[PDB]
Protein chains: 2
Amino acid sequence: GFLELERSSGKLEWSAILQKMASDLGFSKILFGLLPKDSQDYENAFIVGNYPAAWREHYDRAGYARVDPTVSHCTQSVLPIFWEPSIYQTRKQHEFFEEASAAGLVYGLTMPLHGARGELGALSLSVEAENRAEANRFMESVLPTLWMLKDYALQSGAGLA
Amino acid sequence: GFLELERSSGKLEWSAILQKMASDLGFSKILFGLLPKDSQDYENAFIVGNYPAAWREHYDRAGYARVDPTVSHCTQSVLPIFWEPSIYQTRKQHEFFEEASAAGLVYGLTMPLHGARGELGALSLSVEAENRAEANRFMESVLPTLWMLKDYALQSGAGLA
Ligand SMILES: Cc1cc(Br)cc(CNC(=O)c2ccccc2Cl)c1OC(=O)c1ccc(Cl)cc1Cl
Ligand SMILES: Cc1cc(Br)cc(CNC(=O)c2ccccc2Cl)c1OC(=O)c1ccc(Cl)cc1Cl
């Protein structure tokens, strides 16, 4: 439910709930990340979820925030960007893709977060599918629910980053 | 469809499409209003829809932007506020409610708009119901669709205000 999210007290409880709503919706890995107004400090964003630790580490250390095409997207758009070959346009972005894939992030989307007080962030979710046609079918069945979720997550989570 | 919205050229065509999507979804009256970053100039907002002209006129002239509880809500929240007695807390807000009602705005909601470039706005939609239980039933059946709609409307409409 969306209400357990808003009425949850701490960071552990809130992120636990967001993460179970995400698995219950059928997503495997989740990242919620949020920055205050006018910050581009991606190495110091509020970040919760279940991305493997080694991958989050590589990401920060290699400076992927500057490369990751979903980052520049969130900056200019409120619409989701699905993780497709298309979005990986330069060749550093291709390297980025072969690494994410090796870390298990192949099918998925990133929902941009733009808060009432100027917050900037992203909710990203992975899908385990035997392929991208099954993965889109799945995504298309959950989108409206997810779209609501990302907003409840931003409103309630903004008050604790 | 959402694509006709994004791929539409001018203000007339885009607002025509937004407005038919809204009637097709079962809403009667619609207001989309949008302000650029750091503006509180509500008398000079980009505003399209089908609210009666006399009511828009009264609103601007009486300075309702300062009274209308949905305005302060959009400023602090990304969640919808449903038009219920509850939200009309002071007595100037009650006057505001008896006037809106006399102008046909009784059941409805307002979806706050927070753009990628800091835009501020609202999508508001009225529902004609023989009452608020039918009106909520209706609203609850369309919410996920609407929630998607308000974001497509903001992304595509931001580029023409
Ligand atoms: C900091 C950060 C760390 C990591 Br690990 C991952 C992301 C977002 N990127 C993805 O989730 C992703 C998408 C497709 C393929 C592979 C990946 Cl890794 C991050 O980005 C954010 O949290 C973020 C994104 C946008 C905005 Cl505006 C703000 C933030 Cl804080
Ligand atoms: C300028 C403006 C004119 C008018 Br006529 C109406 C609104 C929004 N209010 C409603 O739609 C409403 C809701 C419940 C009951 C009665 C009414 Cl009249 C307006 O507000 C906006 O357009 C607006 C609202 C919030 C934000 Cl942040 C920005 C804007 Cl431009």
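What you see of chain B is 6-166, where the numbers are those given in Swiss-Prot.
According to its header, the structure was obtained by X-ray crystallography, 2.3 Å.
Cβ atoms here come from the backbone N, Cα and C positions, even for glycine.
DSSP classifies B:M144 (variant position) as helix under the three-state reduction. Per Swiss-Prot, natural variant B:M144 to I is noted as: In strain: IFO 3455 and PA103.
In the shown protein chains, 21 other C-beta atoms lie within 10 A of the C-beta of B:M144 (variant position).
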